[PDB]
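Single-structure report; data block below.
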Amino acid sequence: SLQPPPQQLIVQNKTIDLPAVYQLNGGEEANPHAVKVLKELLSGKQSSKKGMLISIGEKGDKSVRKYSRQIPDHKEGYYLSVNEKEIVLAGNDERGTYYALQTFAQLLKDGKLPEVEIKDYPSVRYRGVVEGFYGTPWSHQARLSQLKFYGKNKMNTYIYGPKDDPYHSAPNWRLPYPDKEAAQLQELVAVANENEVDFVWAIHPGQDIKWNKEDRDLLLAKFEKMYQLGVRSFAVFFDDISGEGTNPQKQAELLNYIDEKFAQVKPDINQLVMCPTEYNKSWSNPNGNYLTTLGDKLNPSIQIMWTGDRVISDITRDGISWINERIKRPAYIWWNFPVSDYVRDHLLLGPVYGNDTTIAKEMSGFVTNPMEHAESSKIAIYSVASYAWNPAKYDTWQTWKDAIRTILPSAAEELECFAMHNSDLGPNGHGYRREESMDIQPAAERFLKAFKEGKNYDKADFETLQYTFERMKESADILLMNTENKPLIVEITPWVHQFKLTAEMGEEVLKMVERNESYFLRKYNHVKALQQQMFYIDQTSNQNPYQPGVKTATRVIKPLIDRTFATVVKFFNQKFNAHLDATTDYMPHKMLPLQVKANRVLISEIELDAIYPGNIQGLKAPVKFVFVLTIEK
Amino acid sequence: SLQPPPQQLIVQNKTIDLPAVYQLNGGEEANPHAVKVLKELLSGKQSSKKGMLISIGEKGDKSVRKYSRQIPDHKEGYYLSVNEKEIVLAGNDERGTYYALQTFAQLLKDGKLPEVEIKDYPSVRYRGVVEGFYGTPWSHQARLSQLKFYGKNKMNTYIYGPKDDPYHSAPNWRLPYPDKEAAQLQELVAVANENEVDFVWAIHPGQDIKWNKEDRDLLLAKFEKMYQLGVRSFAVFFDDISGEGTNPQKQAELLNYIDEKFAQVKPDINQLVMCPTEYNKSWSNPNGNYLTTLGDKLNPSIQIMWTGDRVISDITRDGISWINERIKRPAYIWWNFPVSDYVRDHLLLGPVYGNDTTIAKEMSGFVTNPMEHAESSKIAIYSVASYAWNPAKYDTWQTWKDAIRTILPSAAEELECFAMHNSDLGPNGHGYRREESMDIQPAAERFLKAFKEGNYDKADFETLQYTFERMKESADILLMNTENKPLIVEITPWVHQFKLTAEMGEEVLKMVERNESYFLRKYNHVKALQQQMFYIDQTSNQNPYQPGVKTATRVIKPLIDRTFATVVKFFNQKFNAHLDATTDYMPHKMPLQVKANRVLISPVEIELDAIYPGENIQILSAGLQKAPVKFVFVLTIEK
Ligand SMILES: CC(=O)N[C@H]1CN2CC[C@H](O)[C@@H]2[C@@H](O)[C@@H]1O
Ligand SMILES: CC(=O)N[C@H]1CN2CC[C@H](O)[C@@H]2[C@@H](O)[C@@H]1O
Ligand SMILES: [Ca+2]
Ligand SMILES: [Ca+2]
């Protein structure tokens, strides 16, 4: 198994022992990063001037002369060969040699190798991640982890642009990083270079940029300082701003100036990229001159970024054609998934899917905007790496599974379970949704429909729902305690607690469906308690100003549990002339459901659970009795 | 249902409405505290020269003098009568009137009273609580709540004596409380008074006391400061100290000096109590003269405390006679339960039992030394209140249940479930144990021995399953209970751990029940639950003596752990596998134990789970001076 999958692969039935004794050829001449990976793998093995031949080099090296016709004629291409006789690792270029080895490392299992021959190369030129979300920027240790991950997955591009980094956006875009941050970024560049990733430093000046000499030189002066820190690629982002910085001509002029006086003037600059203000079709004015002014005026080597037909979308053939025709070059894709900065109570841990797999030629680049949860975001990132490199062979589900087994081999099945029920976004103003819990959706829907209606439900559907809740709890508790990937566990823990709760609630509700009056009342009271605990988690974990709290299994599982609860409570009330409360979300205040957001109490007379100092949509007057009410808390 | 149960109760089969209109007689002259209760109960109702008569007062008061023949001739005794024509509430004295109303309040239900006649009084003169434990003394708000609870259950004695209050013990017993604390104590005393509790301020000066005039004077000066704060009863404790302070002759002289120059000089001093240095028979040096010296020299009015035949023990007739003959007066019992300050990883939430119910005449007082967990301690305190008032009718189990229902009416069943399996102490240096989980014990032992010997009863399996499910319901209901927040805050750590124990139980039973991969899923889940329990045990309740959180330790945990190991042995034999059968999660390798920052072999090589700055090793010792160690009987690291 290989990720990304090679363009061409021919395998035998045969396997070969990794050489105890071996002759290395091309060591001094090949990309040193690739030699480092190779030497890592042959540690504990003996080098010699006569032994199994291992040949490593770039096309043009003496070491790989015999194979020059075998090496694909593509940037980052390579040829790889394992047979009884020798091993070959030959890139079209230095990066190609590195990538050959990243594939070699995946072939190698328990000191054994398959007999194989591979011709490989990326279908999309630029592939990777833009850290370009709103919210807490990735930690330095997290960024270090990402860059190594990108290397292993042949992603060649990391665009640094955390919207909340004050040295990236307004107004301190004009200011050089302080010493500590500068040395961190310096180390990120070195580590990026070691793993063959272009560290692209972006800047986001358009909210308060003046179109005068002063700001122009401050911007170039900032680029110069970034250049002194080792940065060799650059971007200027004009997304999510208003005012004069939206001017397409000025933007074009500025990028051209950067290109002509900086990028075309330094010895060794690589990418120069901009993000447009009109960055998706729905935000683009068909009758305005923005995108055509940009396509016409931007120098042809400058990349232009695009998110698709909509603020969040998957890339279609009609979609990419539409933008390419306007900007006069293939779009450099900014894919807004799994970024969750607008649904911050959800984790998006589902598969990567929905992007046309036949349009490689039509895009210059493909980058994923991820979640503020760095490790969690690796599921999608690994998948994107696989998609951008070989889109024709992109396998949605198998790649998702491969990602998860890579990220957490010690508890892959458990993480699969968690992830599969943590993938939709819930309703949102962008209308973008993912499937979730699709395996159990038919059983759920049949179970529920029977019930409400008053027809008998299938025992098998009941057991499946039961099996699921059981598995959720084993998964939650094993993940909670996993020490192979702590940063991942730390990131997910609040959702994991909530996920266990949801499952326990489900179990108890299934018990309510199943024997006498008092058993039912024990179960019902247990459910109420479990709802309260969920509320507690939702009110104290992940309390950010936009979408605070912790939602999980929201698409299929929680609504099923909730609706089943209302239904059996209703029937118990008809049967025993009772008035048990059928409400499914715990709510300590009383009133058409109320919600509690941070220190606000809102209606989707109100009586709070206590006296608090009171505004209403100004009040510190004590208040217990009273569409949002804010209190002190 | 009345707690404490009255000495005499005659109930009719009639019920009376608490009158709309009532004319009150004796309210300007009766104990004001009692009046207050009584009018709080009559809010809603109207007063006037007409309607049903209610008579309140002490014997001798115009209001209730005609009932003298009904009023028991006992300190704190009372007579209460309810019938169609009138209500009588009549104390032998002011405290009796108060107590009469505490009984009245329990009779009153849904605005209705039964026709009854009660004649009541306590069988033991002093009854209450000594706050006398090691650890975090009770908070101020907790102490307020306690005094109100004593009022309600007829405990007349609160002895303040937290071992860790530096103004109570050494070094600063010589020093007056700072302003903040003094104001709080003064509040406490006021509240004590309003609830007919005697606030007894104790002092524990023995560890560093000099037998000269300067310390004698400072001790009296301190008592004088407490008197200015409103304290009217006092104690001197000479427990758990060494050196010159243990001299029985000098102790008696000092107590006699306090009596003669202070207690007999102030107008209104009530109790004067000492706790001895030999405070139990086992600790009492046979043929030594310590207790006889006290009994002979201490002024006859001074009380002497005693914790029974052993440091922790239940009081018996043989036992109380052996103390009384020596101290030449009836011992004042300091009962060491539910105090847990020497098993701080356990909560002791079981019934109060073991004390002879026939020996009321042989004791001057009976006080419980509780847990540092104030609200939790109310189960036992409520029960001791019931025992000390009416021993002859003391009912262990029904009183336990009654306490729980008074403490947490909204989730009494769930609290009982929690308490039932949180009552033993575990092995300890004092050898004192309590029963726990006795209901499921039979099914447990049968289940186990069918395995060890070589089938099991489908019914026992189900009993166990039922139990784990109840434990889970109760844990989750208790966590979210908002009727008694402070109680919940105290027990939460044990509640989490009790839930984990129950979950582990379900998963082990599923292991007892189908195919290879299902077994392994259950086994992996169990391993994770063991780790979670370790985590709670390493992060909650971290004190220096017995850190952690142990729960359901007598029957349930051992059952689960043995059932795990046994079926893992069977799986290993069956599938020729090598699953680890150990039941307590341990991150470090070689039975290892982790206490705070220590790693010790339960009395060749230890591999820690990481490199830590090592500090030292006791086996013989060495400073390690922060040297890094992963690889190496106790090791101390920087954790
Ligand atoms: C071009 C672009 O998508 N810009 C911002 C806005 N999008 C829309 C969806 C996210 O909020 C994402 C956010 O992370 C990005 O910084
Ligand atoms: C009289 C007495 O029991 N004194 C101390 C010693 N006992 C023995 C058992 C308790 O630790 C208890 C402790 O709380 C007391 O302060
Ligand atoms: Ca070369
Ligand atoms: Ca009077």
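The first residue you see is number 1, and the count goes up from there.
Header entry for method reads X-ray crystallography, 2.0 Å.
For all residues, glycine too, the Cβ spot is worked out from N, Cα and C.
Listed in sequence order, B:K163 are the same-chain residues six or more apart from B:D240 (active site, proton donor) with CB atoms under 8 A from its CB. Feature annotation from Swiss-Prot assigns active site, proton donor to B:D240.
Secondary structure from DSSP puts B:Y279 (mutagenesis position) in coil. The protein binding site feature in Swiss-Prot is assigned to B:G132, B:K163, B:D239, B:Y279, B:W334, B:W335, B:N336, B:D341, B:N369.
What Swiss-Prot records for B:125-392 is domain 'GH84', and it gives sequence analysis as the kind of evidence.
With a 10 A radius on its CB, B:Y134 (mutagenesis position) counts 16 other CB atoms from all the protein chains. The annotation that Swiss-Prot gives for the mutagenesis experiment B:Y134 to F (Swiss-Prot position 158) reads: 99% decrease in activity for pNP-O-GlcNAc.
For the published mutagenesis B:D239 to N (Swiss-Prot position 263), Swiss-Prot gives the following note: 99% decrease in activity for pNP-O-GlcNAc. Sequence-distant contacts of B:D239 (mutagenesis position), defined as residues of its own chain at least six apart whose C-beta falls under 8 angstroms from its C-beta, comprise B:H204, B:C275, B:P276, B:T277, B:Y279.
Where Swiss-Prot documents B:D239 to A (Swiss-Prot position 263) as a mutagenesis experiment, the accompanying text is: 99% decrease in activity for pNP-O-GlcNAc.
Mutagenesis annotation in Swiss-Prot: B:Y279 to F (Swiss-Prot position 303), described as 113% increase in activity for pNP-O-GlcNAc; the structure shown retains the original residue.
Under the three-state DSSP scheme, B:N369 (mutagenesis position) falls in the coil class. Experimental mutagenesis is annotated in Swiss-Prot for B:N369 to A (Swiss-Prot position 393), with the remark: 95% decrease in activity for pNP-O-GlcNAc.
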Per-residue Cβ crowding (10 Å cut-off), top of recorded positions B:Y279, B:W334: B:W334
Rounded distance in angstrom between the Cα atoms of B:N336 (protein binding site) and B:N369 (mutagenesis position): 5
Residue among the recorded positions B:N336, B:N369 whose Cβ has the most other Cβ atoms within 10 Å: B:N336
Three-class DSSP secondary structure - B:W334 (protein binding site): strand
Å between C-alpha atoms of B:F633 and B:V632, the residues bounding 16 unmodelled positions: 11
Rounded Cα-Cα span from B:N369 (mutagenesis position) to B:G132 (protein binding site), Å: 6
Largest separation between Cα atoms (Å) of residues that the record links to protein, namely B:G132, B:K163, B:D239, B:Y279, B:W334, B:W335, B:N336, B:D341, B:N369: 17
Nearest-integer angstrom distance between the alpha carbons (Cα) of B:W334 (protein binding site) and B:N369 (mutagenesis position): 7
Cα-Cα distance linking B:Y134 (mutagenesis position) and B:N369 (mutagenesis position), given in Å to the nearest integer: 10
Straight-line CA separation, B:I619 and B:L620, 33 intervening residues not modelled, Å: 6
Secondary structure of B:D240 (active site, proton donor) (DSSP, helix/strand/coil): coil
